[PDB]
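*Asks:* Let me begin by handing over the structure; questions about it come next.
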Amino acid sequence: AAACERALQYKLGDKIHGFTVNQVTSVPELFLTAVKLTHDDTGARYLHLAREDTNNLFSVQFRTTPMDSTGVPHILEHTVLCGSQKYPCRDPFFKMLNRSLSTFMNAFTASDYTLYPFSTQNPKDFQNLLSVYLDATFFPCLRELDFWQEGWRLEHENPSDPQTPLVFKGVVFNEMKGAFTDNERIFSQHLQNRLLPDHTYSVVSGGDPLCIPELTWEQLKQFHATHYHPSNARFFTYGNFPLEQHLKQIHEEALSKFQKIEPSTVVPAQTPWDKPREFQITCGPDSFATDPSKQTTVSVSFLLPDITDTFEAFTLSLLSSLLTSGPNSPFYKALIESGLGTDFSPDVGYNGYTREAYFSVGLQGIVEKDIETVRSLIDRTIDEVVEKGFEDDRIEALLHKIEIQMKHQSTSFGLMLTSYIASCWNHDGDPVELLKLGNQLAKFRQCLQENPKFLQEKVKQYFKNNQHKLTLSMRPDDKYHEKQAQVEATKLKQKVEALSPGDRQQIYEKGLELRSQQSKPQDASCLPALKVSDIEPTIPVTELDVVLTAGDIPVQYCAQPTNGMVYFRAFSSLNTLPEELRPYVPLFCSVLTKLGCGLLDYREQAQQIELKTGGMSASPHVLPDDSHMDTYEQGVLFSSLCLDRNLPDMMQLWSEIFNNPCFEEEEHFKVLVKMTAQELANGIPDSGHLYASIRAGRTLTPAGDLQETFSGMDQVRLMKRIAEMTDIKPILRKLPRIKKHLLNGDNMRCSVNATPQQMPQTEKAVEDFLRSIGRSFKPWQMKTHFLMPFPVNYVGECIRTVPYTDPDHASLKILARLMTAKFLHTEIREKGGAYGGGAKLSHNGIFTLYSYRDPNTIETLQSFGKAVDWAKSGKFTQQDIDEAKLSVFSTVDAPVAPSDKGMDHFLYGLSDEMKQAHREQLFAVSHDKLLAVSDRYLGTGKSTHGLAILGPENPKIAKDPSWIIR
């Protein structure tokens, strides 16, 4: 107390638990002081961030250097989360997922480094997880069966019949099939492979499905013994929990067992190229749009200097942002309205994941004959910028955007910190140096004001003068995945043929022991744990005050320490709008702040918003009632941000938007609609679970009906249909129809969060705004298939439950978390082989079953039937109800930002009263209430069902007449 104030007392040279204070430096603009220490005997490098935020976070880092496309480090992660010396219990990870009040909980394997992050708010639990991951990373029991489990292994379709064929399975196999399901990821990964073909950067670290089966247990264990030495370990901490305790635990627990070695993990530099090359590659089709010729993507990439010289890398990042961000940026001006493509390529702008940064730029969806056209345009635009450079207002707009990024306060801030620092600290950079952001801006302004032509000459050096240029053209192949299946079966037959009958018996026996492992309920009593008694009883109350102004519009002010940041939100109902125009409303949400306003054209309004604001976005929301299925609230939320000083101007922009937006630029309108059509078309895989949830619930709830109209596959389908229309003017006749019903104050409410010192001025500005605006069921079961060209599956089952305020809601919440933790997690992930699939209950009281990338389909349906059967059986313990209470508390008590707390009152009208009552009811949750509610709603014949599927073809589903094919 304070975190920085105590951290300042650390003196250089202090010997503490085998470490020595090496540097302590305060970063006041981030309101913390960073301290880095080193292990004296082994030399282990450590970084701490001490900042007065309760949500403490820990992660560790290893420099991971694969030399092949087998994916050894990524699978190595997936194994070392499943068992270690000191906690040899089976799968420590997903059990501790049911043990925590953690805020974020997973791990990534990046291209050249591996990171194990977690974040939580309870100190003793933090110590527990500290011990668990240090032991899991450093002393993992590396059983060959786990090697089989998370990596690659051959088993019969039924592990009990040694007569059915052996096939490749393992979670990593399906996960890499999915990772290369996306064409955008194909393009990215191939790009890294091509640009730096000299070393480990030339391989696919995540793992090529065509190369994984080549890994043997001996190779994996050799890799782990080679790379996981403490001398290759990076420790990074952020939060407020006392540091010396961290030192005590780590020193006396892990580091004592090893001695100094030197990792032979230095990454050599890419040799400079002298001449460009050109390459043409194939990828997968589109979902599921038109013009099989107008699907071509092209890019040019450029080598950048080493990123350890931080300032110039920052400089070049800003230059990239100048080059590509916003519809007033040059390459936008040359490319977008050229009618040549549909939007910017993947990986636009500065991309610094690897050692050596690269610039990228390009388009999607062209005709391949224009690749030379595109690159010629690139060269000409580059030269034009060389000769004239950029307008200074765009400089200031970028600087204002970076400043806003500097002060914005996240709910997962530590993860942001670690992801932004990971690469540099990995490659022997000085991690404090990226933290000196204010310093960066200072020298940035200095360098701009000293040279008018600095920016143009930098473009010269690093685009026109680098012979290390590479141009990539990328076209889809309709039989790409057919080719993949061919080569997969080919490798499969060669690998099965080389197997001896004794080898085949060992394989079958080990499959037998594997599903035995997956079947036996085992203990984790050696794991530490919490109890329901360990949760604080009450929440700190959230302060509100409702001030009716002009003359009945409620406005909320919440004094907060946001560091000079103003947060505005506004929501208008839709009750008067004629229902036929609802499906086009989402576009109205998406573009209304993007069409131009009054005396400002699209370029000028964009320049002003990006110069003064932080982002001005609209996305429609449907708010259900808490106590009635046939009552719900539908409307649009406008959201924004500014620093305190620039508020009046922003709100002025809001006013001129509300009264006179420019609805006549239909050309740039067509461009925007076709481009957002492109992102909705190419984003489909990543949120398939949500799309299925939405589709399955369409015929179940009026709130479900309007959400489906607003945010589902129906919406993207309508959008694509629109984006192919040649004549838009009838649609342009629709916009004023909406405007005349939307932006007024007839049925309006607004919300404001601001710093305490600021409210009086905000009140004047907002009343100016408000004076400146006008003042004139039967559920029915459906089964649906979207024929998707995908190697994986997405299933949705929804069952109509009852809303929030019924006391059984707590029961159903614990039931859902229970089912996920103890039936569906086991079956669906480890037995089934899908990476993700589970069940959740939304605030709307709709109980959902979801699947994310499952190789299996009908076994899923059988698994859900058996899951509800098992729930109704009661065949589960009271300790599990304890732990599911614990996890539900881990979700509902998620840290809430200065920016969001509490939006849910302003949205749903739920006070602290109802939620606190729900929290006491969660304390009081019993076994008999759970069994009663499970008998009341989840039993067969009691409720209405809804079913949906997105994925490849299934003849069995196709021959079912009670299924509808879509």
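All positions are counted from 1 along the displayed chain.
How was it done? The header gives electron microscopy, 4.6 Å.
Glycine is treated like the rest: Cβ placed from N, Cα and C.
In case it helps, Swiss-Prot gives these features for our protein:
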- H74, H78, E175: Zn(2+) binding site (BINDING)
- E77 to Q (Swiss-Prot position 107): Loss of metalloendopeptidase activity. Loss of activity towards an amyloid-beta peptide derivative (MUTAGEN)
- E77: active site, proton acceptor (ACT_SITE)
- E150: active site (ACT_SITE)
- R153 to D or E (Swiss-Prot position 183): Loss of metalloendopeptidase activity towards an amyloid-beta peptide derivative (MUTAGEN)
- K169 to A, D, E or Q (Swiss-Prot position 199): Decreased metalloendopeptidase activity towards an amyloid-beta peptide derivative (MUTAGEN)
- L527 to E (Swiss-Prot position 557): Decreased metalloendopeptidase activity without effect on protein stability (MUTAGEN)
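Please go over these features one by one and say how buried each is and what sits next to it.
*Replies:* Using a 10 Å Cβ-Cβ cutoff, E175 (Zn(2+) binding site) registers 23 neighbours. In this structure, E175 (Zn(2+) binding site) is part of a helix by DSSP.
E77 (mutagenesis position) counts 21 other C-beta atoms within 10 Å of its own C-beta, drawing on all protein chains shown.
The Cβ of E150 (active site) lies under 8 Å from the Cβ of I75, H78, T79, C82, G170, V171, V172, each of these being in the same chain and 6 or more residues away along the sequence.
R153 (mutagenesis position) is surrounded by 21 other CB atoms, counting those within 10 A of its CB over all protein chains shown.
In this structure, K169 (mutagenesis position) is part of a beta strand by DSSP.
Shown in sequence order, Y87, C89, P92, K95, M96, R99, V132 are the residues of the chain, 6+ apart in sequence, with a C-beta less than 8 angstroms from the C-beta of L527 (mutagenesis position).
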*Asks:* Determine which residues of the same chain, besides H74, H78, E175, have their CB within 8 A of the center of the CB atoms at the recorded Zn(2+) site, and list them by sequence.
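*Replies:* Surrounding the site, in chain order, are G71, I75, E77, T109, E150, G151, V171, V172, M176, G206, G207.
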*Asks:* Taking the Cβ of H74 (Zn(2+) binding site) as the centre, how many other Cβ atoms fall within a 10 Å radius?
*Replies:* 24
*Asks:* Rounded to a whole number, how many Å is the Cα of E77 (mutagenesis position) away from the Cα of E175 (Zn(2+) binding site)?
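*Replies:* About 14 Å separates the two Cα atoms.
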*Asks:* Before the 41 missing residues sits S776, after them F777; how far apart are their C-alpha atoms, in Å?
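*Replies:* With 41 residues missing, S776 and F777 have Cα atoms 32 Å apart.
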*Asks:* Could you list the residues of the same chain, at least six apart in sequence, whose Cβ is under 8 A from the Cβ of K169 (mutagenesis position)?
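*Replies:* For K169 (mutagenesis position), the qualifying residues are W152, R153, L154, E155, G833, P855.
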*Asks:* When you measure from the Cβ of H78 (Zn(2+) binding site), how many other Cβ atoms are you left with inside 10 Å?
*Replies:* 21
*Asks:* For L527 (mutagenesis position), name the DSSP secondary structure in the helix/strand/coil scheme.
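*Replies:* In three-state terms, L527 (mutagenesis position) counts as coil.
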